[PDB]
Each structure stands twice: as C-alpha cells, then as structure tokens.
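Chemist: If you scroll down you'll find the structure; I have some questions about it.
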Amino acid sequence: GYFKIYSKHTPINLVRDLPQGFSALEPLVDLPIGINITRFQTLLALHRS
Amino acid sequence: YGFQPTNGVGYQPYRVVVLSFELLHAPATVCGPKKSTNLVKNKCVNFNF
Ligand SMILES: *[C@@H]1O[C@H](CO)[C@@H](O)[C@H](O)[C@H]1NC(C)=O
C-alpha cells in the first residue's frame, strides 16, 4: 500500500542510445496510500499553435 | 428549535461534535506526538531514538 518514487537527473550529450555509465537512484518520495495500480500512462503538452 | 435568551439548561443550543476512529485496512494516519526528553551524553543510558 505504499507507492515509492525514486528519481535522478543527469546531463548527457549522446543522442539516442543509453550511456554506458553508472549512477544510483536516491529515494525521493513515499506515499502511504493503497491502490491496485496495474497500468500507467504518459502526459504531453503538444504545441497547440 | 426554540432557543431563547432566558431559556435555561436543556433548551439552549448545544454544539456537539462526534469523533469516530475507524481502523480499517489502510495504515493508521491520525494520532498525536510523543514527548522527547533532553539529550544526555557520555553516560551509560538507554534510548528510543
Ligand atoms: C486490490 O484488490 C484486492 C482484491 O481484488 C484487495 O484484497 C486489495 O486490498 C486491493 N488493494 C488496493 C485496493 O490497494
């Protein structure tokens, strides 16, 4: 019943393929709310102009 | 209701709030703090950090 989100940002230069580097991910946020998530989506803000 | 300035006990407005503590499957989330004592050093003690 806890939703845990870990995050990490890193400046990069290469275009497409994921770099052959190493970096851990810190614990960022915990949510003590119980849900039965099975599927997830993604949100974009297209240039409506 | 018949609230009047000269109404005695039993007819005056009574403000009543009822608190219901439910303990369902979700983790408990409402309760008070714990008293923290003064910190000591360099003495064989016991602690609940
Ligand atoms: C998910 O559903 C199961 C049964 O379908 C239930 O036992 C469980 O508590 C649910 N978890 C949630 C809603 O976070």
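Numbers in chain A track Swiss-Prot; the residues on display, in order, are 199-247.
Structure determined by electron microscopy, 3.3 Å.
Positions of Cβ are set from backbone N, Cα and C atoms, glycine also.
Pasting the feature list from Swiss-Prot:
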MUTAGEN   A:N234 to Q  Increased resistance to neutralizing antibodies
VARIANT   A:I210 to V  In strain: Omicron/BA.2.75
VARIANT   A:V213 to E  In strain: Omicron/XBB.1.5, Omicron/EG.5.1
VARIANT   A:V213 to G  In strain: Omicron/BA.2, Omicron/BA.2.12.1, Omicron/BA.2.75, Omicron/BA.4, Omicron/BA.5, Omicron/BQ.1.1
VARIANT   A:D215 to G  In strain: Beta/B.1.351
VARIANT   A:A222 to V  In strain: 20A.EU1
Chemist: What count of other C-beta atoms do you get within 10 angstroms of the C-beta of A:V213 (variant position), across all chains shown?
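Modeler: 5, counting other Cβ atoms within 10 Å of A:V213 (variant position).
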Chemist: Near ligand 1, which of the recorded positions A:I210, A:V213, A:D215, A:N234 are found, taking a Cβ distance under 6 A to any of its atoms?
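Modeler: If the test is a Cβ under 6 Å from any atom of ligand 1, the answer is A:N234.
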Chemist: When DSSP states are folded down to helix, strand and coil, where does A:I210 (variant position) land?
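Modeler: Note: A:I210 (variant position) is coil by DSSP, not helix or strand.
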Chemist: Can you tell which of A:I210, A:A222 has the least company, meaning the fewest other C-beta atoms within 10 angstroms of its C-beta, among these variant positions?
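Modeler: Ranked by other Cβ atoms within 10 Å, the variant positions A:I210, A:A222 bottom out at A:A222.
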Chemist: I want to verify one value. Collapsing DSSP to three states, which class is A:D215 (variant position)?
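Modeler: DSSP call for A:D215 (variant position): coil, neither helix nor strand.
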Chemist: Give me the Cα-Cα distance between A:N234 (mutagenesis position) and A:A222 (variant position), rounded to a whole Å.
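Modeler: With the alpha carbons as reference points, the distance is 27 Å.
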Chemist: Considering Cα atoms only, can you say which of A:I210, A:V213, A:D215 is the nearest neighbour of A:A222 (variant position) among these variant positions?
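Modeler: Closest recorded candidate to A:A222 (variant position) by Cα: A:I210.
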